[PDB]
Amino acid sequence: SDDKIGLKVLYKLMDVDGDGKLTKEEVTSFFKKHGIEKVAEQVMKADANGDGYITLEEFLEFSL
Ligand SMILES: [La+3]
């Protein structure tokens, strides 16, 4: 649960783009208000793939 209960909550609430995945553009867009900065860094290191997004599946996969 705590694995990403909240992170997911907010995230799921964040994903406004229109897909369900937590992408940078979409992130910085919505996070632009939050800590897009600190988030940008964390997100940048989060992706650790190339330039994708954080999907519920990937979000739970990373927690697992
Ligand atoms: La989205």
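Numbers in chain A come straight from Swiss-Prot, and the residues shown are 71-134, in order.
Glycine residues also receive a Cβ, built from the backbone N, Cα and C atoms like all the rest.
What Swiss-Prot annotates here:
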| type | residues | note |
| --- | --- | --- |
| DOMAIN | 72-107 | domain 'EF-hand 3' |
| MUTAGEN | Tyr81 to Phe | Predominantly localizes to the cell membrane. Binds F-actin in a Ca(2+)-independent manner. No defect in G-actin binding. No defect in Ca(2+) binding |
| BINDING | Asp85, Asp87, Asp89, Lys91, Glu96 | Ca(2+) 3 binding site |
| DOMAIN | 108-134 | domain 'EF-hand 4' |
| BINDING | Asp117, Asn119, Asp121, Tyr123, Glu128 | Ca(2+) 4 binding site |
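A map of Swiss-Prot features onto the structure.
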residue : record                : Cβ contacts under 8 Å, 6 or more apart
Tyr81   : mutagenesis position  : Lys74, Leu92, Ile124, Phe129
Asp85   : Ca(2+) 3 binding site : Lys91, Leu92, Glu96
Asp87   : Ca(2+) 3 binding site : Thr93, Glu95, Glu96, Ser99
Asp89   : Ca(2+) 3 binding site : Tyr123
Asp117  : Ca(2+) 4 binding site : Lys94, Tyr123, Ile124
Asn119  : Ca(2+) 4 binding site : none
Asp121  : Ca(2+) 4 binding site : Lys94
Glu128  : Ca(2+) 4 binding site : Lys91, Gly122
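For the domain 'EF-hand 4' (108-134), the residues of the chain that approach it from at least six positions outside its boundaries are 73-74, 77-78, 81-82, 89-94, 96-98, 101, judged by C-beta separation under 8 angstroms. With DSSP states grouped into helix (H, G, I), strand (E, B) and coil, the domain 'EF-hand 4' (108-134) comes out at 18 helix, 3 strand, 6 coil. In the three-state DSSP scheme, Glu96 (Ca(2+) 3 binding site) is classed as helix. Among the binding-site residues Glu96, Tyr123, the residue whose Cβ has the fewest other Cβ atoms within 10 Å is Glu96. Contact annotation for binding-site residues (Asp85, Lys91, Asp117, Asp121, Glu128) versus ligand 1: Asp85, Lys91, each with CB under 6 Å from a ligand atom. Per DSSP, the secondary structure of the domain 'EF-hand 3' (72-107) breaks down as 20 helix, 3 strand, 13 coil. Using the Cβ center of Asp85, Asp87, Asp89, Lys91, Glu96 for Ca(2+) 3, the list of other same-chain residues with Cβ within 8 Å runs, in sequence order, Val86, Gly88, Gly90, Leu92, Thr93, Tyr123. Of the chain residues outside the Ca(2+) 4 site list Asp117, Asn119, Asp121, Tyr123, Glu128, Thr93, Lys94, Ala116, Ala118, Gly120, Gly122, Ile124 have their Cβ within 8 Å of the site's Cβ mean position. Within 10 Å of the C-beta of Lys91 (Ca(2+) 3 binding site) there are 17 other C-beta atoms, taking all protein chains into account.
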